[PDB]
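Down below is the structure, laid out as structure tokens.
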Amino acid sequence: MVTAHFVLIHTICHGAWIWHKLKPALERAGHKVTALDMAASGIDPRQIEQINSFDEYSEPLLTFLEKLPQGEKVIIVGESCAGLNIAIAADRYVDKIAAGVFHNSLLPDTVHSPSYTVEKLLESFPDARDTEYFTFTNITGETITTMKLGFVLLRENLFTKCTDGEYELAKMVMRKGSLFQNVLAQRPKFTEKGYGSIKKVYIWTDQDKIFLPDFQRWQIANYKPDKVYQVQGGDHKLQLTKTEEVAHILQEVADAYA
Amino acid sequence: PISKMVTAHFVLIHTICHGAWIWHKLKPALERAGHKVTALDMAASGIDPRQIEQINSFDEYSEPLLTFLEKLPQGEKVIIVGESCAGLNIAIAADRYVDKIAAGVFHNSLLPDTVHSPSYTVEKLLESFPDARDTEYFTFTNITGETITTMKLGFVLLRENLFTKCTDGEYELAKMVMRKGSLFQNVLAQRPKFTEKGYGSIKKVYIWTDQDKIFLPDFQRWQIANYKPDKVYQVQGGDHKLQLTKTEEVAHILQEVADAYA
Amino acid sequence: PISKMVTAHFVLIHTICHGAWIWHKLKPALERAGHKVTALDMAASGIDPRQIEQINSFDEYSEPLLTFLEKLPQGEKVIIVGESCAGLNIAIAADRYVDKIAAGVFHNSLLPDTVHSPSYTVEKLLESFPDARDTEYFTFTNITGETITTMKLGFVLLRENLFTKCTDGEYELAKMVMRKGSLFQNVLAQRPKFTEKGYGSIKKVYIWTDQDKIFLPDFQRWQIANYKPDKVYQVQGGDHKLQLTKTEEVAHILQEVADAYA
Amino acid sequence: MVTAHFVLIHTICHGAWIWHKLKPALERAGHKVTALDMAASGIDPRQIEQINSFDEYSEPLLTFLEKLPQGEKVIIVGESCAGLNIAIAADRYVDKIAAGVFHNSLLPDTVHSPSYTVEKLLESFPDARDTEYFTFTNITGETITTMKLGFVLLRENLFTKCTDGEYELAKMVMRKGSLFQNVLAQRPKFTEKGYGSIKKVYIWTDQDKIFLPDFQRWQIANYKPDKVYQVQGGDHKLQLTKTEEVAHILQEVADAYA
Ligand SMILES: O=Cc1ccc(O)cc1
Ligand SMILES: O=Cc1ccc(O)cc1
Ligand SMILES: O=Cc1ccc(O)cc1
Ligand SMILES: O=Cc1ccc(O)cc1
Ligand SMILES: O=Cc1ccc(O)cc1
Ligand SMILES: O=Cc1ccc(O)cc1
Ligand SMILES: O=Cc1ccc(O)cc1
Ligand SMILES: O=Cc1ccc(O)cc1
């Protein structure tokens, strides 16, 4: 129906590998799909300790968008923390973006600080259970906290309904990550002209065991998307547990925003 | 008359360019059987942080395995399962840790011997499959001035020759985490041959399929003839990646190896 | 009838692409006179660790100066000496820290005003010296989507136009530590004009040479006419880098500024 | 007389800038001169915490030598710690090297560990006075110690006889550095075939106040150079205090090893 170019953006600690089932699904319907590793994620060669902000973390997306041929538009699909990558990119390249799709994701706004929905998530889900934390100082002196996600947290909260083959893959390639929360606290808010203006579709499930229903419904209330699609069942990783559902919603988004 | 059923500790070793991720389906399957499974990334592979140009030989590339074997508890032994190039990792390990190894399992793998140079099956492999299609090759000079050839495996070769029968989610995953690799063939060529007392003495099981489109039947059959395995299991069907296309067959064969040697 | 001789705290601000290193001869010369001297690297300049593509405006580029002025002890004031593009750093600083500034000294420098847009003297500079010879230009998109032009100054332009009369050890040093820079001219163009109460109110001394081969006599004389300095000192001879070709003349003029305003 | 291509290698914490007086001197005699910043040194964009060994630190030299046109040979001149960069490079590219020149430098050998002369230096000069130290963990878990050289140490020991303009420049551009001593302890010794075979000229002064006469004479005794030139007076930075003397010795080395 409309075929589109989708750019898929994994969350912190993960990599382009999280989209290994969704990328062929979309390509079966004629779409062009780009799945990117953000800095220090997946097989990106940088280590997290050399990344100094969330905007530097987003560099693979911003370079890609910088090079997109004149006149092409993409649909950026972001899971979990990647809603901050969509907002950073949309402020810089608003006219290359047909729409932002948030998949059980942070939905930033223009009214509060960039770290605001991170504050809210951590308030809703304050214990990362067996996750380990570490810190380093970034090049301007700020202390950055990194984490290594715990495998119990991975099995029960993130990959709740995923097959054993998928959970095992997650453990074999997961890397350290950081919210850069304090640097986000200090960041200028997202602009109305860029991020504020793009089309926004929010996909979620009430069976998510880490972005809990109440936080997700709060986000929607706080900055109402153009469209909200609720998938029944699945878990936090709907691109693994409800792959054909997400491919179908994404076809609707290509039909609507081309 | 008496049936023995054994649970074992398998250490799964991926081939160059790949990582521990290739075992993401066989590791749960083995654990369903009650076995202990360790799947290691070798240097500059999977999410190991080193880059391949910092590595100077196939022995250095094998460090995660040797370090692991160094740390095994006293009197604990493992079954090392190696795919494709990983039979050289099994030979390097067995020459340092022979008493920690219950058996070596070669899965569509290089089967080194003690009679010829370490690079001998690598040469015969390349003589049998000389066109790597869209693979790109690169060079770096190692710590003593040897030029090392690395490669980024091409995606058609990946689709058709390595992952022939794998699902699209599996082939897409490969493309998403595949890294550069090196056979270090010229440095293997100058390396001491594997020993009889270490590697020559371990039990050796050869699993293969004649539908493999990269380690071809004639090369695999030659390897078996060149250096007789203690046991050979030929899986019907599948492709080079039997741990993805025939996961349960492979897990069952590995139950039989544990019953015999672990 | 009464002679006043004053020791002062000078803060020396390099121009884009350069760093605190350009002041390596004037800083000892001033300290011989008993003054306190701070020479700061601005963002992405000298050995500051940020890269220029992480910087989004000339105000962000000025952060080391504003942070420094924020930390000055209560009732301490400094004389800010800025070379070439650094007169915009002096104007940005004076609009935040006017009471910490005894005087601004412009050394073959841009002389911003309050009447026109912040980018106005930048435009007139470029209109007067439009061919940057072998300079290479580059682009990046900043945090709100503006395209920022950066440059790597060419070595002939460096030899002949900026460092015309400098020794070879000095010109070689420049080539060894020179970094990319940006005028952020389009973002300066959208910026609020400098204020009368802050920048408009500071004392302003203009040091220049008519032998400057990049900020030419006609541009410098126009600046002086456009916005009358409190005092003008014209050094005979030298080149654009008077802190290297006329270090002692410059230190003596700066002693006179300290005597008058510090 | 013979004109040559010299590649100049600064020591840890410094950069190509330390050669700003020697490079024009040599170019006045017809030589081609390349002065390189090693990783995380001078204006190299890497931070020291992302460097994991002394061989990785040497990468600018090894890339340069990797690209040298076929048939060209260079004379590598190394000051202070840069004798370890000459030995690492010579093991990899022995045939591109006309000779190694050690300027008040570590002179490694093939008989003991790579860290051996570092052990010896630190035994001769155990107190770095106001130098500050720091540590980070490298990508394989080793703890690396870095330092920020103290300005008293800089003025009295390293830049003893340098002009005030030169000492001030040193303070304006000095960076953190590391000996990677423990990783050097673990490194295979330098080979006889590579490093062991190159021509070696040792330049020094007895007025050096940090590589003291007794350590320098020990080094010469421990691995006798092909030629030792002793400059009278000056300080540790003879390329600043005795620039024309060093340019003259280097002309002799081009005449002798071409
Ligand atoms: O989506 C991944 C994620 C990880 C850690 C957090 O703290 C928040 C989100
Ligand atoms: O609170 C920690 C956290 C970790 C991973 C997530 O995906 C979300 C939150
Ligand atoms: O087993 C993977 C492999 C890759 C490249 C080769 O040349 C040979 C084998
Ligand atoms: O000949 C190249 C080659 C590449 C990958 C393999 O797995 C085997 C051989
Ligand atoms: O003062 C340095 C300078 C560099 C580039 C310019 O375009 C203008 C000035
Ligand atoms: O026109 C470019 C230019 C470059 C460097 C300067 O210092 C001044 C102008
Ligand atoms: O030559 C610089 C140097 C710095 C620190 C050391 O510990 C040794 C050498
Ligand atoms: O002992 C520390 C040290 C520092 C700088 C040097 O140049 C030599 C040694």
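First residue shown is number 1, and so on along the chain.
Heads up, header says this was done by X-ray crystallography, 2.1 Å.
Each residue, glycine too, has its Cβ placed from N, Cα and C.
For A:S80 (among others), the entry in Swiss-Prot reads active site, proton donor/acceptor, with the evidence type a curator's inference. For A:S80 (mutagenesis position), other Cβ atoms within 10 Å of its Cβ number 25.
The active site, proton donor/acceptor annotation in Swiss-Prot covers A:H236 (among others). Within the same chain, residues at least six positions away from A:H236 (mutagenesis position) with a Cβ under 8 Å of its Cβ are A:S80, A:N104, A:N157, A:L158, A:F159, A:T160, A:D208, A:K209, A:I210, A:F211.
Here Swiss-Prot flags A:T11, A:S80 as 2-hydroxy-2-methylpropanenitrile binding site. Counting only same-chain residues six or more apart in sequence, the Cβ atoms lying under 8 angstroms from the Cβ of A:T11 (mutagenesis position) belong to A:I18, A:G78, A:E79, A:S80, A:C81, A:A82, A:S105, A:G177.
Marked as acetone binding site by Swiss-Prot: A:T11, A:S80, A:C81. A:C81 (mutagenesis position) is surrounded by 24 other CB atoms, counting those within 10 A of its CB over all protein chains shown. Following the DSSP three-state reduction, the secondary structure of A:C81 (mutagenesis position) is helix.
When secondary structure is read from DSSP and collapsed to three states, A:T11 (mutagenesis position) falls in the coil class. Experimental mutagenesis at this site is recorded by Swiss-Prot as A:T11 to A, annotated: 95% decrease in catalytic activity.
The mutagenesis experiment A:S80 to A is recorded by Swiss-Prot, whose note states: Loss of catalytic activity.
For the mutagenesis of A:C81 to A, Swiss-Prot gives this note: No change in catalytic activity and substrate affinity. The structure shown keeps the original residue.
Secondary structure at A:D208 (mutagenesis position), as computed by DSSP, is coil. Swiss-Prot gives this note for the published mutagenesis A:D208 to A: 80% decrease in catalytic activity.
Record note (Swiss-Prot), mutagenesis A:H236 to A: Loss of catalytic activity. The unchanged residue is displayed. According to DSSP, A:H236 (mutagenesis position) is assigned to coil rather than to any helix or strand.
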Result for ligand 3 contact check over mutagenesis positions A:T11, A:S80, A:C81, A:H236 with Cβ cutoff under 6 A is none
So which of the mutagenesis positions A:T11, A:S80, A:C81, A:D208, A:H236 sit close to ligand 1, that is, with a CB under 6 Å from an atom of it? A:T11, A:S80, A:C81
The record names A:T11, A:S80, A:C81 as the residues that bind acetone; what is their largest Cα to Cα distance in Å? 6
Residues sitting within 8 A of the centre of the A:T11, A:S80, A:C81 CB atoms (acetone site), not counting those, run A:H10, A:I12, A:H14, A:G78, A:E79, A:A82, A:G83, A:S105, A:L106
Cβ neighbour count within 10 Å of A:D208 (mutagenesis position): 22
